[PDB]
2 protein chains.
Amino acid sequence: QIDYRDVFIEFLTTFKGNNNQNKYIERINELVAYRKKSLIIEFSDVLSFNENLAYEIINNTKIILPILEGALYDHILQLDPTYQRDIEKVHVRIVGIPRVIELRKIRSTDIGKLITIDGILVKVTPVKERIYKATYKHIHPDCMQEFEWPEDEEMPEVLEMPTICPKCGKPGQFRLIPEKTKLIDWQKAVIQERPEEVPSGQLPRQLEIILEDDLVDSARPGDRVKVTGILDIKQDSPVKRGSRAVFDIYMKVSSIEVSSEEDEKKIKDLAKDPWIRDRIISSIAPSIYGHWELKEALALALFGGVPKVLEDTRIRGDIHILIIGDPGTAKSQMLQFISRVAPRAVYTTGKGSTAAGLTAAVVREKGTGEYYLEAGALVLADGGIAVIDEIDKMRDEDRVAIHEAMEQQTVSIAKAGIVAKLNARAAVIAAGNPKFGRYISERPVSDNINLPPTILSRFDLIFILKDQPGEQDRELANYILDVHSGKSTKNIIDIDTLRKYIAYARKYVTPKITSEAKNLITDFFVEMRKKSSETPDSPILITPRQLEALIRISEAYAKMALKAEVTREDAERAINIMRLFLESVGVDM
Amino acid sequence: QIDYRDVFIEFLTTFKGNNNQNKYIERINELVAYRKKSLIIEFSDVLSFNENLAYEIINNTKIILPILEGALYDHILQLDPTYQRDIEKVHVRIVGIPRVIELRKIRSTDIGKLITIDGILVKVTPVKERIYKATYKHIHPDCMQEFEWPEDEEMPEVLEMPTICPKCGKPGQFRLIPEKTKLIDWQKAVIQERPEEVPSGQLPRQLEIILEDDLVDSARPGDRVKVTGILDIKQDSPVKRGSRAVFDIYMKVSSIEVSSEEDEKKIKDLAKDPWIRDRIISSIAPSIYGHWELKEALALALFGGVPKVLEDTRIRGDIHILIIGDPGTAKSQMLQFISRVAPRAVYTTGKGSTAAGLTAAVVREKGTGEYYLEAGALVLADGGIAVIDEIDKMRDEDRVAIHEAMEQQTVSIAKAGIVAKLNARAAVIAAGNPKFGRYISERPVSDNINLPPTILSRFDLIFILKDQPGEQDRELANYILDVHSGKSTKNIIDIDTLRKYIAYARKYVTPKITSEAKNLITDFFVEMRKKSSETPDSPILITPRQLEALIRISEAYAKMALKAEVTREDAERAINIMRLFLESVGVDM
DNA sequence: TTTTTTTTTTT
Ligand SMILES: [Mg+2]
Ligand SMILES: [Mg+2]
Ligand SMILES: [Zn+2]
Ligand SMILES: [Zn+2]
């Protein structure tokens, strides 16, 4: 019953952070600068500053938030009077609630309590409007009266029309007045539980969440998010009894987090090492022995090149990798690692995917009856990585649907009266087997690969893996047994900080090409084309795409070291890795 | 008539177990300590204690369960006052009801009586909430009153709204208040009669069951269960009568069991025998003569290896077996035995299965038009064994769908805008025929097997069965005729005991590899690779998967004897069995 | 009719 409003202001005005800079007065300082009407607090900070204040938010969230928000609004107005007439209400969001419940473990006892759920966002609906205070007109020739229907209370989830006119006490028919109605932004989304917590032999469960006001459009499908709010039962058709007094539960979102300054200097410290490139390469798939050239190639695809956007056209900045090898060469294990270390990645297989599922699918809503598009794997992976294992198992009639997405990075649809064009700027990493399961050295490369030259030319690098039992078997056997015995390689960058390093590099680093790098690349390309003319039977063609592959690879190498320009050293590395690619496919220079 | 609360409390505090250790008091504090809020009792024990009490439970169940629930709650409160305010109700569940009725024999006379049904779980719905006590607000400008609608009575299965406001006596509008409404967990499941119970020439029947409160998520689809509760008629759509006074029936589950200390003593006693491994192998398919190496191989697949989960990757721990042989070599009979003895197994046929049905199917829900996922055979067999007979009859373009699930133990779907990943950690035992029905010795092994090298490398062991007539025919004929004569081989572990032994071993034994075993395994693998390179024509490739097969087989042998370490003896057995596999496919060692 | 995944008969 004690007044907590005064506790809030002294908390906000007076608080010391880890950096000792009064972190919580700059956020409100920027609150009026951009008029975002939303302030973020941490439960750990509120607990340390006042244990009693923290508890009251947890258990009395229903009837403490409007008072707490109202107190903050008065303080903001005192700081700057111009905030008036721009924002009517200011929301404060609480994160870090210790009450974390798994999606499958929610029971009846959790209804009406503030909880947190971690999951995957799978579906988002367009932003709509919800009525919380309506205005009606009594259509009865004596009344012609206006009145806000829900008195001293907001409109519930179910819309209800008055039966007795409050202005005359008589029944009749009432007409809604949209211009005098108060609205609020409304959005619906579906959260799916992570695959880690799914029990054996069961399908993942889903939960419906509601985003309102400024929380709309705060995430995209495929993101991993943490949502905090209040559970409630969902009402859809209360008018129809139809027996079955059984309801589904939904969650009203109060705050959402999508999966800091100390990381920046940690990343900067790593980039200062002259051998950072070797450290990153050694940190790719530590459980796999050997395959150094493959690990280097996979590292480049994670960073990628610099996309170019011009007045008349744009140039792809992503790097595509194709691996062909004998079974058991650990191709799939490295692809699994890539899908975990990448900040955004989608893992698909050749057999378990279709053309519609990879790019875009036309789905007809049975209720309304109209067609609309559904995002495929490549569209959802925009700005990230797409992994396509067992690419050779795809039907050739179905695999050609990704030809334009791999180069033009767009998906074109002309179906069921829908014409659209969606961006699919995603790097593609694929693996497969030769025509006869294992590579046959007694036959030409033409019949071993069994892939059209059109798709081969779209891959920046192609590595052919051969399982040759030699003198390294003992070393390979010892390494594998050490892994099975729990022994772990040391002096490597762990996956968590490695993911942060890649995300930072792809966002703030844009290398530039210098004059000396141009000459090295130009000379090498001429030799590549000249050497290719010697053997025209090979299904590997040296097209102008190969020249742009060198530019992208060179930029990727500089991006690993966080350099702002491409020097001759980065150009030399790009030539070296390209040379190994050519030797694998049988082109020797 | 009389009150049994004193007897019930006395029975719990005075009953004696098998060792007269009062097997019921130590369950009470376990209920208090974990707040499990559900206690079970045995009907045999109650009958053995007081016959009159058992009859009252078995007959007057609907008027004695609340009475015993209240008596139990009071005894808990005095034992521990902290139990209050956390659990407001504790249910007691009675099992072992003598009233057992087949699913097909249920008639109107059994309605309203406590019965028990044994069947197979097929469908489970997500957990929902059911209202048992509602709260309404009369929307009439004079009332603004809140009240609990169902007075001194639980809310029926049909949602009924008040017609006359009790607080004012007038009709009008009533608004539900979710905050004051009381809810209870609710789940719906479907149970099917056992295949051995279905009459000739008819499809199996199904029954709908309801699980509430703590009984939700008590089992997974495909389980074998025994459900006890009260039968009742189902009221689903009472809005319009439409004549048709005919109703279905459904079961309100009171206690459910799936498929102990005395068993543990029996299991541990078996492991003391030095020849337990030989004794176990002799118990595999006792009705099949010969095929000792096959029975040994099948025994290993039942136990499996030790899966390894690391911070960056995971390693398969399951063992896959492939059998190729001439027709009439008892391949199908042995596979049928594995289905019976395995704690969890799924039997499929190559011709009677599809790619979608084996892994996962995307189907369009008719009511809404939205696509959703259906679990395949491999997903349902997670943590168990998947049996695929006539694998050679599968279409090659369709058989490749299981390549991912056999090594990475995952199922990936990218179809119709659905991207998902599912766990399929199951062991695969497959059988089939050579290319020409019977094995042809003139032709090489490559054209006889007629399988791609990719699928072959996935199998830990491959055995080729040749039906060669010889001097052993007389022994085989005598053995078969004795089986038809009713004679049974003795000194073999019965199937029920063997199933318990395997389940215990797979749950509590995690063998570790010693230094001595590492040296033996490494030497053999190096030797295998050298021999393979000498004859680069066989369809079997010695990939690094073969090295991991040796580790998995070694752990299985140790796990068979409930050993915590892999000594050198287990390594020699693993090497020896692999030698027989290599000689079967014509690879000399 | 229309796109989609699926098992099925029949174009
Ligand atoms: Mg693979
Ligand atoms: Mg057979
Ligand atoms: Zn009026
Ligand atoms: Zn009233």
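FYI, residue positions are counted from 1 along the chain as it appears here.
Each Cβ is built from the backbone N, Cα and C atoms, and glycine gets one as well.
The feature domain 'MCM' is assigned by Swiss-Prot to B:276-480.
Shown in sequence order, B:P307, B:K308, B:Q409 are the residues of the chain, 6+ apart in sequence, with a C-beta less than 8 angstroms from the C-beta of B:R314 (mutagenesis position). In Swiss-Prot, the entry for mutagenesis B:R314 to A (Swiss-Prot position 329) states: Impairs helicase activity; when associated with 326-A-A-327. The structure shown retains the original residue.
Counting only same-chain residues at least 6 apart in sequence, those with a Cβ under 8 Å from the Cβ of B:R316 (mutagenesis position) are B:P307, B:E407, B:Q408, B:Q409, B:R425, B:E548, B:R552. According to DSSP, B:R316 (mutagenesis position) is assigned to coil rather than to any helix or strand. Quoted from Swiss-Prot for the published mutagenesis B:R316 to A (Swiss-Prot position 331): Loss of helicase and ATPase activity.
Annotated ATP binding site per Swiss-Prot: B:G325, B:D326, B:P327, B:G328, B:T329, B:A330, B:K331, B:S332, in sequence order, evidence recorded as sequence analysis. Residue environment of B:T329 (ATP binding site) contains 20 other Cβ atoms, counted within 10 Å of its Cβ in all protein chains.
The DSSP secondary structure for B:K331 (mutagenesis position) is helix. Residue environment of B:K331 (mutagenesis position) contains 24 other Cβ atoms, counted within 10 Å of its Cβ in all protein chains. For the mutagenesis result B:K331 to A (Swiss-Prot position 346), the note given in Swiss-Prot is Sharp decrease in ATPase activity. Almost devoid of helicase activity.
Sequence-distant contacts of B:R344 (mutagenesis position), defined by Cβ-Cβ distance under 8 angstroms and a gap of at least six in the same chain, are B:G222, B:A381, B:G383, B:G384, B:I385. Among the mutagenesis entries in Swiss-Prot is B:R344 to A (Swiss-Prot position 359), noted as: Loss of helicase and reduction of ATPase activity.
For the mutagenesis result B:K351 to E (Swiss-Prot position 366), the note given in Swiss-Prot is Loss of helicase and reduction of ATPase activity. Residue environment of B:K351 (mutagenesis position) contains 11 other Cβ atoms, counted within 10 Å of its Cβ in all protein chains.
In the three-state DSSP scheme, B:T359 (mutagenesis position) falls into the coil class. Quoted from Swiss-Prot, the note on the mutagenesis of B:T359 to E (Swiss-Prot position 374) is: Reduction of helicase and gain of ATPase activity.
Under its mutagenesis entries, Swiss-Prot includes B:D473 to A (Swiss-Prot position 488) with the note: No effect on helicase and reduction of ATPase activity. Sequence-distant contacts of B:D473 (mutagenesis position), defined by Cβ-Cβ distance under 8 angstroms and a gap of at least six in the same chain, do not exist.
The ATP site, placed at the center of the C-beta atoms of B:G325, B:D326, B:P327, B:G328, B:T329, B:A330, B:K331, B:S332, has further neighbours from the same chain whose C-beta lies within 8 angstroms: B:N433, B:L465, B:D467.
When the Cα atoms are compared, B:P327 (ATP binding site) and B:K351 (mutagenesis position) turn out to be 16 Å apart.
Checking the recorded positions B:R316, B:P327, B:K331, B:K351, B:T359, B:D473 against chain A with a Cβ-Cβ cut-off of under 8 Å leaves B:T359. Annotation for B:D326 (ATP binding site): spatial neighbours B:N433, B:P434, B:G437, B:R438, B:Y439, B:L465, B:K466, B:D467, criterion Cβ-Cβ under 8 Å with sequence separation of six or more. B:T329 (ATP binding site) and B:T359 (mutagenesis position) have their C-alpha atoms 29 Å apart, to the nearest angstrom. Cβ neighbour density within 10 Å is lowest for B:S332 among the recorded positions B:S332, B:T359. Applying an 8 A CB threshold to same-chain residues 6+ apart, the list for B:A330 (ATP binding site) reads B:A285, B:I288, B:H291. Within 10 Å of the C-beta of B:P327 (ATP binding site) we count 11 further C-beta atoms, all protein chains included. The Cβ neighbour count for B:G328 (ATP binding site), using a 10 Å radius and every protein chain shown, is 10.
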